[PDB]
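Participant: Handing you a structure now.
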Amino acid sequence: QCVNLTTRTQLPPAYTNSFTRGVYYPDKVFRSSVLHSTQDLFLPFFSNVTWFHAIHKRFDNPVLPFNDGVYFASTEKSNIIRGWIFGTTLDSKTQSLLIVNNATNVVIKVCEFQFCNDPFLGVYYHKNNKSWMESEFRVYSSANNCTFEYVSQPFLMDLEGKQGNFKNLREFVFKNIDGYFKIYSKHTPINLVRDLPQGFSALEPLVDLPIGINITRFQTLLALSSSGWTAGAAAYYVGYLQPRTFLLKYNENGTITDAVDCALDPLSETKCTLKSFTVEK
Amino acid sequence: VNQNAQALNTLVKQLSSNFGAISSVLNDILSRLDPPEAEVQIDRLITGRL
Amino acid sequence: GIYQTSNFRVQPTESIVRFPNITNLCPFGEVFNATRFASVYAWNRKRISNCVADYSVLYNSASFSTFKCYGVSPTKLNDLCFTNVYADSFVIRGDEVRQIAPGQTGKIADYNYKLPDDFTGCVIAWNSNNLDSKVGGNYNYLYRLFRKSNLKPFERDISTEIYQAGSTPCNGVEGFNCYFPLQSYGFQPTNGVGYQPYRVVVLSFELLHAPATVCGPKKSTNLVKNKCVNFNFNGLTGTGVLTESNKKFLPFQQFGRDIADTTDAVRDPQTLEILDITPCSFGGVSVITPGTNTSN
Ligand SMILES: *[C@@H]1O[C@H](CO)[C@@H](O)[C@H](O)[C@H]1NC(C)=O
């Protein structure tokens, strides 16, 4: 089961600026009140992030690459973003990873899946019972051989909410190195309308998995007879990581408070070679 | 004042280099290898620090 | 005058050991006593974690024709703790085991199974002629001959692709010098030594850089504070004075390091609390004397 939904507007890609977002904790070693120079895969400052949006109309879930990492972000209401596929063929000859934060569970699977063109989950709408209920799980039709598996504890997330401006700000960083899949994440409330917030905040690690698959493509699974539907107001942003040295500042609490992108321009480079955040004439 | 502090600082940081050994911590070389092989490693550490 | 002489140092009083709560043993039987080993070009990999290993019984057995370790000593494994362990199993000819060590080249090292140069692990092999080699010859053990180029450590390729050692491209299945790269061994019992089938297992455990899961059997003692003691936290050895701390380790953190790369805080592996580490006292010793011509 899955349907080809097509009723929606067509638009060109939109680009935006990633001011100072996408910095995380590179290791599990405590450090406090110190400046430490670290080399790793970060999202460069003042970079060009792609913008996709599902509003009222607009529903675009295209195949996007996965090269050397991904900084995903979502400004959202009503918990519409829920799922992620990852794979290299997506077509039944190689294993693929699935993450689903569905209404009841948090499911993680590494299976020999077979998806179709328009995989998605969907909840009906306010049919006089004061609740939106999951009725749509048309993602895959075949599952042959699946090694890892995990179902977390059961729960129930919200499926309602009406406001003109989003307040849910989710950041995620996804990495796949040494056959290990690493997920860093962070939640924040902000008063934003249609763009990316301006500020600074670090991403605590959330998960490691010893998966060991080869990923080159991914695709979001968004929340919605065969056509005609309503979109939750939501925008989501994509950027790509690169190998770039940083200079990180830990305060008394060992809390990363500032970073210097050490090849952005000459002034930043001199700050690195002196190991300070202030330079004198 | 500054010059003295700086010199002393770099002296302290040179304790975290390998100089070609397997590790910069002496107790990991002792608690991982047996003597006849641990000597070949401890020797590089000694040369660098001296 | 006043002359400087030997230094002094407070000496440790006693020793401490803290280890996790692991009870179940490791599935070594599932590896060394398996019915069936895969071919070299499709070697099998099993992941061992969350148990209490005992490498002594492996080392004390005489069944093993070669038991060589490359980054550790086989005696010490029993008091080291690891984050994860890997077991690679396959079967090879009796004389190619020499090529499996790190850094060398040859047929296998170039086409089938490459070990990194900074390898830390142990290689085990023993001849299993009678168990799998038969008078007819269990010829499903087949290895690759020709490849596009050398493959990097811990790589693997499974394919039916045909190779063209010749200059001209070759299509279909076969042709002139169009070779099927896989070739079967000549394993049968009356064959002499050096062509017998040997079984090989490789352990590629990791070291002392993350929360550990596999420890040896060392039982934990109590905890003592405010005294020079010798501590051993999950293979982290040292000497000093333990203390109650105020540093607020976040849940994913486990250590605290110094500018000279020395741990100065730690988290107890059983009761999850944060302890400061401070080294014992030291200093010089000066002797003040009038001349010996005046008094002693
Ligand atoms: C470890 O075992 C001891 C019993 O010896 C128990 O008191 C303690 O709570 C256990 N800790 C964990 C983390 O299981």
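Chain B is numbered as in Swiss-Prot; shown residues: 952-1001, in order.
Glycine is no exception: its Cβ is also placed from the backbone N, Cα and C atoms.
In case it helps, Swiss-Prot gives these features for our protein:
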type: VARIANT; residues: B:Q954 to H; note: In strain: Omicron/BA.1, Omicron/BA.2, Omicron/BA.2.12.1, Omicron/BA.2.75, Omicron/BA.4, Omicron/BA.5, Omicron/BQ.1.1, Omicron/XBB.1.5, Omicron/EG.5.1
type: VARIANT; residues: B:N969 to K; note: In strain: Omicron/BA.1, Omicron/BA.2, Omicron/BA.2.12.1, Omicron/BA.2.75, Omicron/BA.4, Omicron/BA.5, Omicron/BQ.1.1, Omicron/XBB.1.5, Omicron/EG.5.1
type: VARIANT; residues: B:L981 to F; note: In strain: Omicron/BA.1
type: VARIANT; residues: B:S982 to A; note: In strain: Alpha/B.1.1.7
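Can you tell me where each of these features sits in the structure?
Facilitator: Sequence-distant contacts of B:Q954 (variant position), defined by Cβ-Cβ distance under 8 angstroms and a gap of at least six in the same chain, do not exist.
In this structure, B:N969 (variant position) belongs to neither helix nor strand by DSSP; it is coil. Around the Cβ of B:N969 (variant position), 12 further Cβ atoms fall within 10 Å across all displayed protein chains.
Under the DSSP three-state reduction, B:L981 (variant position) is assigned to helix.
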Participant: With 8 Å as the upper Cβ-Cβ limit, not reached, which of the variant positions B:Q954, B:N969, B:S982 neighbour chain C?
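Facilitator: Near chain C: B:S982.
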Participant: Tally every other Cβ atom lying within 10 Å of the Cβ atom of B:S982 (variant position).
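Facilitator: So the Cβ neighbour count for B:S982 (variant position) comes to 18.
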Participant: When DSSP is mapped onto helix/strand/coil, what comes out for B:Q954 (variant position)?
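Facilitator: Going by the DSSP assignment, B:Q954 (variant position) falls within a helical segment, counted as helix.
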Participant: Between the Cα atoms of B:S982 (variant position) and B:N969 (variant position), find the distance and write it as a whole number of Å.
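Facilitator: Between the alpha carbons of B:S982 (variant position) and B:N969 (variant position) there are 17 Å.
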Participant: At the level of the C-alpha atoms, what whole-angstrom distance separates B:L981 (variant position) and B:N969 (variant position)?
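Facilitator: Here the two Cα atoms are 15 Å apart.
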